[PDB]
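Colleague: The structure under discussion is supplied below as structure tokens; questions concerning it will follow.
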Amino acid sequence: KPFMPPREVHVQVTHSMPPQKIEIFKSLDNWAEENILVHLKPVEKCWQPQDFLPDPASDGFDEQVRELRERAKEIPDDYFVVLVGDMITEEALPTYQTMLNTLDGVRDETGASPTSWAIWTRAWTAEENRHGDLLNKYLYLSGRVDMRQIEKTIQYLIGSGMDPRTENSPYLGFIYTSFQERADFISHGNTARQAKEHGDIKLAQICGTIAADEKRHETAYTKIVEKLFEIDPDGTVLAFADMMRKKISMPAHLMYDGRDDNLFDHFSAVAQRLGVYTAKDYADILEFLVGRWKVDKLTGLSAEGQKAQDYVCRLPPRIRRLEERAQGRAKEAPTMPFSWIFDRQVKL
Amino acid sequence: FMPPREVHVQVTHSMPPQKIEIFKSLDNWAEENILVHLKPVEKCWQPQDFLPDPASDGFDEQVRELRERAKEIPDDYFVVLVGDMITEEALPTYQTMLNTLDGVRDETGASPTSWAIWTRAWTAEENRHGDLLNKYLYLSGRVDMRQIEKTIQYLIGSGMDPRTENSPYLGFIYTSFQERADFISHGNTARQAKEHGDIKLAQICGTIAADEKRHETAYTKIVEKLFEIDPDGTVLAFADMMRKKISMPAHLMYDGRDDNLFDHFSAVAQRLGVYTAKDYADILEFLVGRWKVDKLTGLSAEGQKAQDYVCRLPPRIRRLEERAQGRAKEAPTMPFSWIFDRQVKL
Ligand SMILES: [Fe+3]
Ligand SMILES: [Fe+3]
Ligand SMILES: [Fe+3]
Ligand SMILES: [Fe+3]
């Protein structure tokens, strides 16, 4: 069957958090306005996409665009595939603002709510917007990729949305985004350092600068979970385990270009192979968070909390060993065409 | 370095909670009268269709022709065009605006409901508008992308409160009005884009306008339906929006230099005849006729005051914001950071 995007294969579960716990967040408003909002960079001090692109109001514009394209010839298709996937993930931004606005105690109820929570969501969104913009124009000018197939993938992606399975729970929500932000920090950070190798400093600065925005986001979301562990170590420990069993699905897992039915798997494979984001990175993030939130040092947990706590502390090495042995899928990986690069083929 | 803020008290969940069912019921209906107005992905235009092709040997000359044409387009017009583009780029805010509506919100981010499906596909459609105008302005060299990017970040941080109070009634009235506004602005920049000598730019604006009409058509069929099922609540919602006035999605525009950026942008749009105080009236009047407000009967003493107010507001607005004496002729010249502080006539 033709033009059918992939769908979420799990049953939709809404409003799992007990409705009384909504007050905890109303209470933490002030706290958020002092421990969280402080991780937003004020607009006037933020970089903008133009800072890293050829200046179209400068006599230098032509040579700049020309050097950009020359450099891009020395960057192999493999890398463009990954980079394209990252950029597409970024452009599906409106979905992610919705992701935060689904959380019970934290949603923006009007579109301009004076709450600390709604203020964060809006400013976080505003920061994220520059990531897509910048990688978009870069890919556009490069000439190495097929902007029409990329634009088409993006429209499929927004139509599809995503269900991270947070069930409207600020607990699950902020656990989720804590994990994703770090993942984003690793991918972008990796494309950055790798971007230097292939011979493009400017592209490295681009990726690096996006990475730095991610760290700050991670820091912000991790202070919230930390705080939730402090206030409710039982609910939070339980929320943490729940997310992991479910597995953290990536925001663009429903990726579809109208040709490949396994586009996300394929994109990911290349990212894995290239060492941009690996099955191992997923583990390191998990382990980091376990240590960062002091899950192990938690005491006075219900028989429920204890099973959860133990599960979470012993999942990283289990995931490690298992999705370690890249025997039958790393070496014998077939070559595959991607419509994002005009059906040129790269090694999966 | 303070962005403007909504000056009105925040009013949430005004629609009676029982009326949430009306929408759950209309799911199938929506999947046959609304979703039909979305263009399937494979058949949609994409920004690359109207831009220089960067994987073509023709790229250079195409970028070069684009820039040459843009020199013949005056600063006035770039101001308006930039404002339009900025409004488009604040898209995530508008998805949120629809996700705030009580009986229609997407509860997960991927809800199989007709309502959530529409919201997501409408958003996907809108996204190409921003992308296209963005790359156009970027290649043009006529405008200061850094100041524009900064305005955009202020705008999303600010969001907007259209004062729909989570009511699908108010919501879809609102978006019915906006879509038509959008169709007029884009439509006008389109025809005017021809004058100044740029066909391609006209095709860009025109293609955006067409998207808008379809959206308008879709939102209008919902209100029509609401008038049919609940002529009282709908008539009352329609009047409520108008007293409050329909505020534009980008009214909290801020670039870090101008404290009246939206007013100023609008002034230029007005003067240029892209979107005028008169257009606002014509949209209103059209909707009054399109929804058959006047032909409504059996309304409460409440419904009737409302019905009358709405049918007599267009000419009142007309005459009033007609006489552009003290503000059209003696309009001062003002610098915009979007064009490197070059100045245009307000
Ligand atoms: Fe990002
Ligand atoms: Fe981020
Ligand atoms: Fe639009
Ligand atoms: Fe529209």
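By the numbers in Swiss-Prot, the shown part of chain A spans 49-396.
Just so it is clear, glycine is given a Cβ too, placed from its N, Cα and C backbone atoms.
Okay, so Swiss-Prot annotates it like this:
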type    : residues                               : note
BINDING : A:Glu138, A:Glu176, A:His179, A:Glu262 : Fe cation 1 binding site
BINDING : A:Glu176, A:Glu229, A:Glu262, A:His265 : Fe cation 2 binding site
MUTAGEN : A:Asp313 to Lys or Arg                 : Decreases Delta(9) desaturase activity and increases Delta(4) desaturase activity
Colleague: Nearest to A:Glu229 (Fe cation 2 binding site) by Cα, among A:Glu138, A:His179, A:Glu262 (binding-site residues)?
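Modeller: Considering only the listed binding-site residues, the nearest one is A:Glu262.
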Colleague: Between the Cα atoms of A:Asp313 (mutagenesis position) and A:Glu176 (Fe cation 1 binding site), find the distance and write it as a whole number of Å.
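Modeller: Here the two Cα atoms lie 24 Å apart.
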Colleague: Using Cβ-Cβ distances, find the residues under 8 Å from A:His265 (Fe cation 2 binding site) that belong to the same chain and are at least 6 apart in sequence, listing them in sequence order.
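Modeller: Counting only residues 6 or more apart in sequence, the Cβ neighbours of A:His265 (Fe cation 2 binding site) under 8 Å are A:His87, A:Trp172, A:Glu175, A:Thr225, A:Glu229, A:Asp232.
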Colleague: Can you list the residues of the same chain, besides A:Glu176, A:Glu229, A:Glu262, A:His265, whose Cβ falls within 8 Å of the Fe cation 2 site's Cβ centroid?
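Modeller: Everything else in range on the chain: A:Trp172, A:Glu175, A:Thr225, A:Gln228, A:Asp232, A:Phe233, A:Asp261, A:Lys263, A:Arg264, A:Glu266.
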Colleague: Name the residues of the same chain, 6+ apart in sequence, whose Cβ is under 8 Å from the Cβ of A:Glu262 (Fe cation 1 binding site)?
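Modeller: Result: A:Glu229, A:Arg230, A:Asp232, A:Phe233, A:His236, A:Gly237.
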Colleague: List the other residues in this chain whose Cβ sits within 8 Å of the Cβ centroid of the Fe cation 1 site residues A:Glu138, A:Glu176, A:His179, A:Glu262, in sequence order.
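Modeller: The answer, listed by sequence position, is A:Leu141, A:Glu175, A:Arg178, A:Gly180, A:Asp232, A:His236, A:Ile258, A:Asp261.
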Colleague: Where among the recorded positions A:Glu138, A:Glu176, A:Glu229, A:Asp313 do you find the Cβ with the fewest other Cβ atoms within 10 Å?
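Modeller: Lowest Cβ count within 10 Å among the recorded positions (A:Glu138, A:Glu176, A:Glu229, A:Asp313) is A:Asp313.
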Colleague: Across all chains shown, how many C-beta atoms besides its own are within 10 angstroms of the C-beta of A:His179 (Fe cation 1 binding site)?
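Modeller: The Cβ of A:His179 (Fe cation 1 binding site) has 25 Cβ neighbours within 10 Å.
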Colleague: Hey, does DSSP put A:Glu138 (Fe cation 1 binding site) in a helix, a strand, or just coil?
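Modeller: Its secondary structure by DSSP: helix.
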Colleague: List the recorded positions A:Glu229, A:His265, A:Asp313 whose Cβ sits under 6 Å from any atom of ligand 1, in sequence order.
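Modeller: Checked recorded positions vs ligand 1; nothing flagged, none.
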Colleague: Ligand 2: which of the recorded positions A:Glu138, A:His179, A:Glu229, A:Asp313 have a Cβ closer than 6 angstroms to it?
Modeller: A:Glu229
Colleague: Scan A:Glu138, A:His179, A:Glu262 for binding-site residues whose C-beta lands under 6 Å from an atom of ligand 3 and note them, or write none.
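Modeller: Cβ under 6 Å from ligand 3: none.
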